[PDB]
There are 2 protein chains.
Amino acid sequence: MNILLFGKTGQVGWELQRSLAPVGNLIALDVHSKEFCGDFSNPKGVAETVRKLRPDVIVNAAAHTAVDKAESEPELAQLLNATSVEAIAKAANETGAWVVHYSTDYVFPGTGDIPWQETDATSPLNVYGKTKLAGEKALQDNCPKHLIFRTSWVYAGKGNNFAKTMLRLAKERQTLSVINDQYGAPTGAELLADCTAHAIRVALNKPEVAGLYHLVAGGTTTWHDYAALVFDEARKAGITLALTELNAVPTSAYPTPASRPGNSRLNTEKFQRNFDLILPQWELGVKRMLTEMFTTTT
Amino acid sequence: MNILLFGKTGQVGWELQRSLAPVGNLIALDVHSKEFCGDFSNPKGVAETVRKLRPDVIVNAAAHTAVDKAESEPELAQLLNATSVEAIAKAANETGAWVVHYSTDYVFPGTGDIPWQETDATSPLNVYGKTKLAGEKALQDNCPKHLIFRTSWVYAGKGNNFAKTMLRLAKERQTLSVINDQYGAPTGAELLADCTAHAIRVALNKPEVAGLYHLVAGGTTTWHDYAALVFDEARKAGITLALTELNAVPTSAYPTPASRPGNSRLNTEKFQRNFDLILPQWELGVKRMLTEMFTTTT
Ligand SMILES: NC(=O)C1=CN([C@@H]2O[C@H](COP(=O)(O)OP(=O)(O)OC[C@H]3O[C@@H](n4cnc5c(N)ncnc54)[C@H](OP(=O)(O)O)[C@@H]3O)[C@@H](O)[C@H]2O)C=CC1
Ligand SMILES: NC(=O)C1=CN([C@@H]2O[C@H](COP(=O)(O)OP(=O)(O)OC[C@H]3O[C@@H](n4cnc5c(N)ncnc54)[C@H](OP(=O)(O)O)[C@@H]3O)[C@@H](O)[C@H]2O)C=CC1
Ligand SMILES: Cc1cn([C@H]2C[C@H](O)[C@@H](COP(=O)(O)OP(=O)(O)O[C@H]3O[C@@H](C)[C@H](O)[C@@H](O)[C@H]3O)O2)c(=O)[nH]c1=O
Ligand SMILES: Cc1cn([C@H]2C[C@H](O)[C@@H](COP(=O)(O)OP(=O)(O)O[C@H]3O[C@@H](C)[C@H](O)[C@@H](O)[C@H]3O)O2)c(=O)[nH]c1=O
Ligand SMILES: [Mg+2]
């Protein structure tokens, strides 16, 4: 059976190249796909390739995910995160194909404490989340044989993330400043991709699991304590990390163009029972990518 | 459900840490496991931890795999590859636990051309293969709720392999010399680990798949052409690879302590239909680890 993949060079995407490889026959494409259209800024183009290949399963790891830039260029985010997905969905539903699609917790507003659920109310603080929410609604309404994975604080060892950018700073710098109020759960590309593969195989054999799932690594943490642990691991790996004065903060002290949510604690209890899958503590995943990075010899 | 893993720091093993993480609750251990015995040179010790944790599933990625060294130190290979496995199996069967275990094509003799099957005859040319064959027979006879994965030419991006050692040479050297007669299929840790995860989930729900499976990447190739492609990829990634004169060879021109088989073409048609899984062409897997290696910035 035929799997079709977009956004193959991204974090998740690069990992789905590995994870989907045995699940079924894999065509993997990106923006720069030359013999085949993987360009999300052309909804009809990506719609044409879905129609053109007739995939059994479609994994969409392509997107517009430049959150702050999206506020400045929103109509483009709409094209990528709503319009192309909408088109992709409507195409998929003609061939009866499963559409797998990634979404975000930025769908939710802040308002902290209790962790967010799949049947909870949606009020996007920012554009990224408003646009992406449209995409998941658009998919929801054009193709019910869909799988939507709302995730958060996504990192991978190959591709830009918080731990990547945070570490670069820490090696260069003596004294550093970052957020301690934003509660949430860092989630690996590896986990996303591995669970995706297992989820697909369940869905094929049980269409009932079609729907919306909150899929994020276990537990919760702050961007601060996220970064602290990142440093301990750098430290642990003997690296002379320039940092001698680590400084915590509450959000609003430092500006960002888009409004970030304060309560990014997603509840995944649905995914676990539905797919019979485990979702381990966020740290483990993080230490794993860091170990691989700190193995620095060619 | 509880998964138990040995040889977690090896090629396959490190990848199983990732792949098993969502399949079930994961205890991962090695030789140097301190609060828990992951030392295969003590069969009773590793037997004690199986009994001690009572795992639902046991993945054994630990082994003695130093093939030439094994000829010199065979009684030790027996301890690791036969004795400990035997013990592990017999323990597992008391708790009714699935034993997952990796084996080799070195189980087979040379005698080329036609690709090797699961119900074909076994005549190990070398010790490694003779010892490992004992282990898989020992497991076969103490624990029928087992999964045996005979693989070959196993590489990974973290841990020593042919492509790793071949490349080191090529960057250092002008003129280089390697084998073109040994036919076989390079197989990633990633693939091994990903398929293992899917296989476990099938086995739980269908005990009938218990048995012996040839699990190796698709197609076939020579160690020479393996290495050539490795260089093209190094070259392709702009690397000034010292190599100006690449030299092919037929086996016997260069000595090795152990006898290597000439026909390492494994047939995997059984695995594919039994697990409903795909086993893609060997190149893809290889290019993937190489791309990740040639992404050289921290
Ligand atoms: N990163 C995170 O923390 C989060 C991600 N997600 C979702 O998970 C999925 C994957 O995330 P992740 O892998 O982290 O994000 P990445 O940015 O790493 O991947 C998104 C992909 O979209 C590609 N892309 C950009 N513009 C276009 C375009 N016009 N046409 C086609 N592709 C394009 C990007 O490539 P490039 O820009 O390099 O050309 C990239 O390959 C997406 O749906 C995303 O919204 C959800 C919440 C969290
Ligand atoms: N590499 C290949 O091409 C092949 C591998 N296989 C099988 O696949 C499985 C994994 O292979 P692979 O991951 O490639 O091999 P690795 O050598 O990378 O892994 C084997 C593991 O065994 C560990 N080990 C060595 N001595 C002991 C000991 N006394 N007690 C416990 N662990 C020990 C090794 O660690 P360390 O030595 O670093 O301490 C290592 O973690 C094994 O069953 C192997 O036989 C089969 C055929 C092909
Ligand atoms: C500029 C700056 C940022 N930061 C921190 C604040 C932010 O809350 C934190 C997170 O940074 P980024 O992950 O780069 O922002 P981002 O918008 O890319 O993050 C989000 O991307 C979406 C695609 C996801 O749905 C989210 O789950 C999340 O990953 O970086 C500082 O601590 N100090 C600073 O000076
Ligand atoms: C010394 C030397 C080796 N080589 C090549 C010859 C060998 O056939 C080739 C393979 O090397 P290695 O993989 O290091 O040998 P090895 O014994 O570790 O290889 C085997 O390990 C077992 C664990 C597996 O079951 C096998 O499938 C295979 O991976 O290296 C040369 O080409 N030129 C040389 O001068
Ligand atoms: Mg990896």
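Residue numbering: from 1, along the chain as shown.
Each Cβ is built from the backbone N, Cα and C atoms, and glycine gets one as well.
These come from Swiss-Prot:
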BINDING   A:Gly10, A:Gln11, A:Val12, A:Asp30, A:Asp39, A:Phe40, A:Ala63, A:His64, A:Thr65, A:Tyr128, A:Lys132  NADH binding site
BINDING   A:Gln11, A:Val12, A:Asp39, A:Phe40, A:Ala63, A:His64, A:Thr65, A:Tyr102, A:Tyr128, A:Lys132  NADPH binding site
MUTAGEN   A:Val67 to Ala  Significantly reduces enzyme activity
MUTAGEN   A:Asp68 to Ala  Slightly reduces enzyme activity
MUTAGEN   A:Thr104 to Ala  Loss of activity
BINDING   A:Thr104, A:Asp105, A:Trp153  dTDP-beta-L-rhamnose binding site
MUTAGEN   A:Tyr128 to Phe  Loss of activity
ACT_SITE  A:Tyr128  active site, proton donor/acceptor
MUTAGEN   A:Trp153 to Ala  Loss of activity
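Known features from Swiss-Prot, placed on the structure.
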{"residue": "A:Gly10", "record": "NADH binding site", "DSSP (3 states)": "coil"}
{"residue": "A:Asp39", "record": "NADH binding site", "DSSP (3 states)": "coil"}
{"residue": "A:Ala63", "record": "NADH binding site", "DSSP (3 states)": "coil"}
{"residue": "A:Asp68", "record": "mutagenesis position", "DSSP (3 states)": "helix"}
{"residue": "A:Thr104", "record": "mutagenesis position", "DSSP (3 states)": "strand"}
{"residue": "A:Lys132", "record": "NADH binding site", "DSSP (3 states)": "helix"}
{"residue": "A:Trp153", "record": "mutagenesis position", "DSSP (3 states)": "coil"}
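Proximity of A:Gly10 (NADH binding site) to non-local residues of its own chain (separation of 6 or more, Cβ distance below 8 Å) is seen for A:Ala61, A:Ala62, A:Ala63, A:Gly159, given in sequence order.
All protein chains included, A:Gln11 (NADPH binding site) registers 24 other Cβ atoms within 10 Å of its own Cβ. With a cut-off of under 6 Å between the Cβ and any atom of ligand 3, the binding-site residues A:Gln11, A:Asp39, A:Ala63, A:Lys132 reduce to an empty set. Distances between the Cα of A:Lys132 (NADH binding site) and those of the recorded positions A:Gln11, A:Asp68, A:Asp105 are shortest for A:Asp105. Taking only the Cα positions, the spacing between A:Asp68 (mutagenesis position) and A:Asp39 (NADH binding site) is 21 angstrom. Listed in sequence order, the residues A:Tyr106, A:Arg150, A:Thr151, A:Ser152, A:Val154, A:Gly184, A:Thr187, A:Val216, A:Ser264, A:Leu266 complete the 8 Å Cβ shell around the dTDP-beta-L-rhamnose site centroid, once A:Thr104, A:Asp105, A:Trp153 themselves are left out. The two recorded residues, A:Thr65 (NADH binding site) and A:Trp153 (mutagenesis position), have Cα atoms 12 Å apart.
Between the CA atoms of A:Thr104 (mutagenesis position) and A:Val12 (NADH binding site) there is a gap of 13 Å. Calculated from their C-alpha atoms, the gap between A:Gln11 (NADPH binding site) and A:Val67 (mutagenesis position) amounts to 16 Å. Each of the recorded positions A:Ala63, A:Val67 was scored by the number of other CB atoms within 10 A of its CB, and the lowest score belongs to A:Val67. Taking the C-alpha atom of A:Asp105 (dTDP-beta-L-rhamnose binding site) as reference, the shortest distance to any of the recorded positions A:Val12, A:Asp39, A:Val67, A:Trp153 belongs to A:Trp153.
Annotation for A:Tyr128 (mutagenesis position): spatial neighbours A:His64, A:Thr65, A:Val67, A:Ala70, A:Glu71, A:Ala77, A:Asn81, A:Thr104, A:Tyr106, A:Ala258, criterion Cβ-Cβ under 8 Å with sequence separation of six or more.
Cβ neighbour count for A:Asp105 (dTDP-beta-L-rhamnose binding site) (all protein chains, 10 Å cutoff from its Cβ): 22. Residues A:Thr104, A:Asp105, A:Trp153 are recorded as binding dTDP-beta-L-rhamnose; their most distant pair of Cα atoms lies 9 Å apart.
Between the farthest pair of Cα atoms in the NADH binding residues (A:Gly10, A:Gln11, A:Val12, A:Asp30, A:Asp39, A:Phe40, A:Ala63, A:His64, A:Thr65, A:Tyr128, A:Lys132), the distance is 21 Å.
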